[PDB]
Every structure is written in structure tokens, then in C-alpha cells.
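Asks: After the C-alpha cells below, expect a handful of questions from me.
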Amino acid sequence: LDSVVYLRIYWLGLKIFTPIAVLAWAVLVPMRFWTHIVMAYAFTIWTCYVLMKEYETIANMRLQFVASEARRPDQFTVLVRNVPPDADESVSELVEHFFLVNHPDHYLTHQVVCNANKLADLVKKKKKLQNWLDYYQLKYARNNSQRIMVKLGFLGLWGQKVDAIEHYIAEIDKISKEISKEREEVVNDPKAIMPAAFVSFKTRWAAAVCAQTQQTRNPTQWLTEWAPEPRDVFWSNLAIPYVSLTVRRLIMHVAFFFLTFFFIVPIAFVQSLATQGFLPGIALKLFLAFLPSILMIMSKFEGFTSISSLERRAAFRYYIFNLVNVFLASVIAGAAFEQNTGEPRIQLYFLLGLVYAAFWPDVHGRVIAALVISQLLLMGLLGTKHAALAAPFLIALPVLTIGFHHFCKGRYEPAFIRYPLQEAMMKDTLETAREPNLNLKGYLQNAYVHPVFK
Amino acid sequence: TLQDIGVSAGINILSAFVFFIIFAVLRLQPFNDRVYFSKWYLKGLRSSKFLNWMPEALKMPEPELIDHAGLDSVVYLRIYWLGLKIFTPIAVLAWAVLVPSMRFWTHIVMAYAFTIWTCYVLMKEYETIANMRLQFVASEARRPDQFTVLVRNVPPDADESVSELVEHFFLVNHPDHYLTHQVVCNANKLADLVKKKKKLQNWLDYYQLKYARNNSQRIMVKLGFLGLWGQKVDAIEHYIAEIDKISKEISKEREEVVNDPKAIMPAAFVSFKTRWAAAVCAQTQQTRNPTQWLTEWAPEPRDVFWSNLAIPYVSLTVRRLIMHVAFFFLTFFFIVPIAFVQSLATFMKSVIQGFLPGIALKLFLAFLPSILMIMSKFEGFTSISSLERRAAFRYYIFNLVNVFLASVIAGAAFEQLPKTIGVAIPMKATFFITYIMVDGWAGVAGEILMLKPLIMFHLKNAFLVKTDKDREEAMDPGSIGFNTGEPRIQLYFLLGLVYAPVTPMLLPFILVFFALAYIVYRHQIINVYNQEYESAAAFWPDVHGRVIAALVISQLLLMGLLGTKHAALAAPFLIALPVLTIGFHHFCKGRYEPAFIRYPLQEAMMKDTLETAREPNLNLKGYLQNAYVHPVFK
């Protein structure tokens, strides 16, 4: 806000000047390594202190900035995931019994997610295949080309697809009544339901309590969490087989790091040379790809349940990849030759112009990421000296920055929690005073059904 | 040199058997039964071949042992069994492969197999301990800390006192569950004076009994040997006057501390009608402001470190940084004695020159746990269990730096009279075998004698006991000693993992230490060693983290050692081990550590429902309202 505007004037100067100086002055002028390391430490501690002060100011602005919205579902609901299956009771009965025993006199109702897995699959192929047929007919009118992947690539149906219009229309008509009979089945079927649910409480207090606590002696079951907006929930990931989200996120770190390291390799070989046979040209044509969307899909292959979170994670990965390759390699090549939508765009424009001359915690994460990348790549640049033996004393700098980041985590992030207990209770009391004749149950028991299900 | 190893092995086995002979003699003597059997007295269960105790300590399975001692003791005893499980197949595999290109890949596959086995054993053990903890807590008896939460950093106010603030807040924000609260009172001075009066009473009793021994006049001038030139020609009248004046000061202090409002600290122990409500208050963000109304589970009153509840919460970070700096200076200015003991490692004459470094090092580190506990009390932690785990962490870092790397570096340098670590490490296998033997076998077999508590008990009984029914006061067996017992075994883990692929002759010494220490400590836990606090084995995440750190250090050192060979090609294999090990650490962390850091609400509700169905006429408020006052105020 106002403080962000005030501090950005001093902030931009340091931001443009911190990587360029370390790139140029460190290789241009030869007390050599001592000066280099001491200047690096001075800059990194200056940045750390600036972040800490600014982030105290932002936290205080948050505390004074307390205001109200009207009300919404996900102000009362949580997303109980990975409900354990039982042969004797359906998911609805299990959820109801659990939340009547272990959270009594606050639980209101639960809306179990329908077995949308095949449902979401069929809806998604429905939409993408009508779109597919549309622009492919347009393309065939423009450029008559034949595809060799009929919607599956590997193990598609043994058909002909001479028309692909009437056959698909008939399949859609049949699957409509198939969906109808499945709808009739799910109301009494104990296996046509995914293991997840949206649980609604009488109060914000209860939902906050239920979102922050452990629910069972098995931290992989009844895995509770703040529910998204009914428009914002990503219906596919609700019932991932849950192969240990911790493992699922570790795999993402590793795969992303190898992806970026692999993409560094061609540029490294190009710089080393400039210091089958024709397939490299096709590869260079392909390196301009939709890869942003590739990362988005790649994390979508993992589970976050909310479109906002998926977009945030994809944007962060794309940010770090951009800042590494299209910035640091570019500026090092330039040095060798010498010898919240408008905000990221204006960042890119200001960086490009200077080449020739609760979102704030995310911003903090990005700045810390930039500092860590700078430090690690300077590490790689300077490690060429054999038998330096300065490493067990010089390596600590990324570790120190990560320690400071965790200090900031534990010291200021808890100021952006949704509904700490005091606020939830105060909102409850005020709302009850304002609207003492509110049938809350009727209001909150119709959302989180499905976009398809009316 | 193997001859020195054999001679020292003979000497240390001789010392162990001499210790056990002396122990079997002392144990049967009726006039010190109150020492070797100190528990069975604190339970009120007792009153008034020479190695039969070695198998006799193997009765009492883990269920009955858990009931007799506690879960902290039984888990800390499982640490030695963990050592045996990790290092017996490692020892067998190394002795069947690495003892009489190609041997390069043999080494690499050895490192991979050792890490895989270690991680599998850690996973199984950490599951077992998690379930043991959950079962124990579910079955535990009622304690006031199951309902109580320590609220620190209450915000100050112009007119309302601290108690009114706390009551209003927990009435508004936890209705139908908030029961009572007890404020924290800064009574350090009063407690100090009470302790001083106790010391003076001890001296007075000593002198009174001495006078009753011989009819004369004592002349002890204020220090015994070289104090102020007093006479205290009575030396009993002087202490009578001292006790009277200290009692007057105590009475005035008691009157003052109750009515002074600056003696109230901004903290309170708030209690709830149910375990579920306490768990809700102790795990949830209370207010927006991240520093005000901080809540966490409270320690049971026999656990609180009352001296440190009177520290303004703003200054804990300053204190922690100051003690980090002082710990750096300690781990630095302590390089000198270790370089000295390594100088000491320059026919029965020379073998004792191979045996004396162990005792020298053991003697220089004997006063280290006391220093580390003082530094831990400086960063006020408000709980004996937290102080002990903090001190164990610090003393592990101290071992890993000074006892291990400083010894390796200093010894390599002193043999001087790139990566030289590849010859600096395997040359200290002799020193570390000798140190393991001295500080392990002989040290443990000497602990079972309990010389220090035995001597203190006899001294107190001969000089300070005035009547009957006060001996149980002198009986102070102590605890299992996490601070000291745990980092030693962590160091032996680290040595065994580092030297297993390098020189596999280190391991049998460690295995003998693990079996011996297991027997000895099981006997002691059964028979002596009262327990000062009772967490439910909450230290185990720390033990697991430290074993993972030892694995990573071992792997890095191996990579540095074999990085000397031309055309290494080890990086695509030994940069995968620390990464796979850290990934495994994070999987175990996320899957099993919640049992140790969080309290599930279903567990609390089950406990509460069973309790109410069992004892429906319980008056909780009477049980909770007077705990957590202070031991000084009656």
C-alpha cells in the first residue's frame, strides 16, 4: 500500500544494482577475495535487514488494517481430505459420526464431494474435445492436416473417426443417461463417492479450531484444511490417492531442479563453444514453448485443491526459472561481450530498461529466492579454485539467509493467518447481534456441491 | 598400533571386572542399601557368581518397565538397542567385504547399503516409539498439565491487573471451557533467601553435632582455612544470629512480594475443564499479533523451572544470541586441551602413553555438562525437560566439532611436527578406539558403582543427620541424565558410521559398548535413578535428527576421502546419498513427528469421555486451582 510505495523508491535501486555489481566488479578488478566476500556479506546483510524492517512495518500495517467483509462459505467450512475408507459405512456416515463425536455442539452439516473423478474426467474431455473438434475443423479448413493421436495417443479406441461428429454426439447422449443412472446409484452406493468432504460449522471459531489442529493419531487421514471458495475449489485434486503430499512435494522440488539444470546445459555448451544432425534446429525451435503451462500442468499433476494456489505455485516456479535463465545467463553473456498483474510486468520492464543502463509474504519469498540464487551461482562461479579450503567457512551464507527467512517465517507470518481465535469469536458475536434470525444451516448446505450438479 | 589396542583392551576389561567386583561387594552391605536400591524406596516398596544382576536386569519386560520407571527411561534405553540394530549388520558386512577400479565400486556400494539399512532401522524405530508414546499418553493418569496451558507475554494495560486481563480474555474467547487461571509471580529473591536459610541450617546442624561430639568451642572463621580473621568463638551463636536475621528477611520478603504489583509477570497458567479445550488453546493461533498471548502446553508443576519464568519475554532472543557467542568462544578456547591430548599421542611404558590420552580427554570434558546446563539456564527455558534437550543439542555440537574434527585436524597437524583428510581420518582410528574403550567400557562399568552419590550419602548420614525419618531426604538418586548420556552415544554413532567404510576394525568396540551400556543402564533404571520430570519420550525427534546428521556427515566425509582418486565419477553417486537421506528425513519427519509435536483432538476427546464415564463426580477446580502457584508459597 502506501508503505510499499514509499519503500519501493529505495528498493528498486538496490534491486537493479545488486546482481550487476557482483557480476562485473567481481571479475574486473583484482585483498582480492577478502574484499569480494566482505562486500557480498555486506550487501546480503543489508538486504536482510531491509526485509526485516519493511516486514515489521507491513505486519503492523496489517494489524491496524483490520476490516470486515460480509460473509462467505469457507468462513465456516473445512476440507476434510483422505477420509479412511470403511466397508461397513459410507463416506457421509463416517464424516457425520466423526464430526458429531469429536467436535460436538458446533458442527452443522457436511456436503460430501460426489465421485467426481470419472465425472470431472468426462466433463473435462467433453469441454476440451468440443473445443478440439472446433479449432481442428477450422485448421483443416485453413490447412488440411491429419493427426495421428486420437485423444489418447498410446491406447486409444479402435475406431475410424470418419465423421467424429455424429458418433461423438451419440456418445454424449448415451453418457448423459449414464450420468443419470450413476446419479441414481450414488445416493445408495458406498463405492461411488470419493473420500473427501466439506464440513460446515455453526461458527468461524469452530472452523478455525478445526483447520489448525491435528484430528487423528494418523497424520495422513482426516487431513483437514481451510476450504476454498466454491468457485475456487479445483475439483480434480480433492481425492488424490494421497501418496503422502510431503513425498509429492519433495518429488516436485527434485523434478523442477533437474528441469532447470537440464535447460541450463544447452546454454552452457553454447557459451563453452563460443568462448541427430538437424534435430538441434528443431530443438531450438521448441525451446520457445508453452513451458509456463508445462509447469502449471506439472504441479496440477500434484494436489492443491484451489485454483488460486495452483496459479501461485506455477507463477512462482516460472518466476524462478525466468530469473535464473533469461536473466543471469543473459547478463553474464553481456559482460562477456563487453570484453496483481501490472506489478510483475512493471518489474520486468524496469529490469529490461536497466539492462542497458497478503501478497507481501509471497514477495518476500521471491526476494529471498533471488538472493539465494545469486549466492549459489556465485558459489559455482568462484569454486573453480582448487584446494581453496575456504568452503567450510564461506558456504554458510545461503544457510544464513535461509535461517533469517525462517526467523521471518516464525516471527511475522503468523500475522497473516486466516481467523485467529479472537477475531473469529468477535466476528461471531457481532454477526449474531446483527442477524439474530439467520438460518445459517440452510444458507451453507447448498454450496460445494458441484458446478455440474446444478 | 594393534599391540597398543590389545594392551588397552586388557587393561580396560580388567578395570571393568574390578569395578563389578567392588560393586557386588558394596551392594550387599546393609548400611548402604538406601543407595544401590534408591528406587524401590521412592516407590515405598522396600524398607530397611558375582554377576547375577546382569541377567536379573533382563526380566521386567517393557510394559512393566514402563510402569516402574516411565517412558523417558524406557525410550532412552531403547537408544542402545537402536545402536546394536544399526551396527551389527554393518559390522558383519564390513568385516566380510572390506577385510582380506573394483574396490572403488565396492566402497560405493558399501556406503549405499549402510545408509539404506540405517534409514530403514530409523524408520521402523521411529514408528515404534510414536505408537509407544501414543499408547502411554492415552493410558496415563490425571495430571494438572493435561488441562493447563502456559500463556506468555500477556499485553500490558494501564489499569487492569494481569489476572483480570487473563480472566476476561479466556472467558470471552473460550466460553464453557475455561476453568481457572494462576498468574506467574516473580519470587526469585524469596526463593533465594529460602535456599540460603537451608544452607545455614545445614551448617548449624553440622556444628551442633560436632559440639555434641566433643565439648569445646569451635573457632571456624568464615571460610575454614583462609577466610576473614573472624573467631566465632562459639561458631554456633554466630549461625544462630545468621539464621534469625535470614528468617526475619524472609518474613519481610514474604509480606512484600504478595502486595507488590511489579512482582507480577505477564504470564499465567490457565486451566480448562477438558483436555480437548486445552489442546485447542495450546495448538491454535490466539491473536493476530504474533507476539502477544503465546500459548503452549504447560509442564507439570514438578517440571517448571520457576527461576526463568520471571524473564521479560522480549529478551529471550538477546539471551540466545549471547549464549551462541559464548558457545562459540567455548568451542574455540577449548581447542587447546584437545591439541594437548593429541600431543600426548606422540614396553608397558609406551602402552600407557597410548592409554593416557583417553583419561586426559575424559577429565577435561567431565565438567562440560555443567557448563552447558548453565548456558541453557541462561536462555531461560521454563522447563527442566527443555533445558535438558537444549543442553544435549549443544553438547552434541561440541562433540562433533571438538572431540572429533578437532582431534582429527590437530593429530594430522602434529604428525607434521588440498584434501589431506583422506589420510587425516584413517590415522585416528587408533585414538578413537582407545577413547571408545576408556570412555565407554570402563566409564560405564564405573558408573554402576555410584561413587559420588554413595559418598555424599555417607557424608550426610555421618555428619548432618540429626534424627530418624530424615534419611530419605539424603537419598537423592538423580535422573538418567539425558544431557550426558545421550551425546556420548551420538558421538559413538558418528564414529561408527564414519569409520565403517574406512577402517572396519572400529566397530566391535562400539558394539561391546552398546551391549554393556544397555545392561548397566537397564539395571540402574530398574533400581536407582528417580525421574525428575515426565515427558512422554518427546526427545526422540532430536535423537532421530542427530542420527540423520551423523549419516550425512559420514557420506560427505567419504566423498571427500575418495575424491582424491583420479577420474572420480563419484559425484553422480555420492551427491545422491545426502540428498536421498535428507529426503528420507523429511518423509519421516512429516509422517511420524506429529505424534511428538501435536496432540490430536480425537485422542483428547476419547481420553476425556472415558474419564468422565469412569469418575463422574470429579471436582476438577479443586484439583487444578492450587497447582502452579510456586513451591515457595507452601
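Since chain A takes its numbers from Swiss-Prot, the residues it shows come out as 93-122, 157-401, 426-489, 567-584, 622-718.
Header lists the method as electron microscopy, 3.3 Å.
Each residue, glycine too, has its Cβ placed from N, Cα and C.
In case it's useful when we look at the structure, here is the feature table from Swiss-Prot:
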type    : residues    : note
MUTAGEN : A:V335 to W : Abolished homodimerization, leading to formation of a monomer
MUTAGEN : A:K435 to I : Abolished activation in response to poke; when associated with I-536
MUTAGEN : A:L438 to K : Converts the channel into a constitutively active phospholipid scramblase
MUTAGEN : A:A439 to K : Converts the channel into an osmolarity-sensing phospholipid scramblase
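On this model, are these features tucked inside or out on the surface, and what's nearby?
Replies: Sequence-distant contacts (6 or more apart, same chain, Cβ under 8 Å) of A:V335 (mutagenesis position) comprise A:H229, A:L685. Look at A:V335 (mutagenesis position): DSSP puts it in a helix.
The secondary structure of A:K435 (mutagenesis position), as reduced to three states from DSSP, is helical.
Around A:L438 (mutagenesis position), taking its Cβ as the centre, 7 other Cβ atoms fall within 10 Å, counting all chains.
All protein chains included, A:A439 (mutagenesis position) registers 9 other Cβ atoms within 10 Å of its own Cβ.
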Asks: So 34 residues are not built between A:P122 and A:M157. What's the Cα distance between them in Å?
Replies: 8
Asks: I'd like to know which mutagenesis positions lie near chain B: of A:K435, A:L438, A:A439, which have a CB under 8 A from one of its CB atoms?
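Replies: Going by the Cβ criterion (under 8 Å to chain B), the mutagenesis positions yield none at all.
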Asks: I'd like the number of other C-beta atoms within 10 A of the C-beta of A:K435 (mutagenesis position), please.
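Replies: Neighbour count, Cβ to Cβ under the 10 Å cut-off: 9.
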Asks: What's the end-to-end span in Å, taking the Cα of A:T401 and the Cα of A:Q426, for the 24-residue unmodelled region?
Replies: 24
Asks: Could you tell me the whole-number distance in angstrom separating the Cα atoms of A:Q489 and A:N567, on either side of the 77 residues that were not modelled?
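Replies: Here the Cα-Cα span across the missing residues works out to 39 Å.
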Asks: Would you mind working out the Cα-to-Cα span from A:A584 to A:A622? 37 residues missing in between, answer in Å, no decimals.
Replies: 33
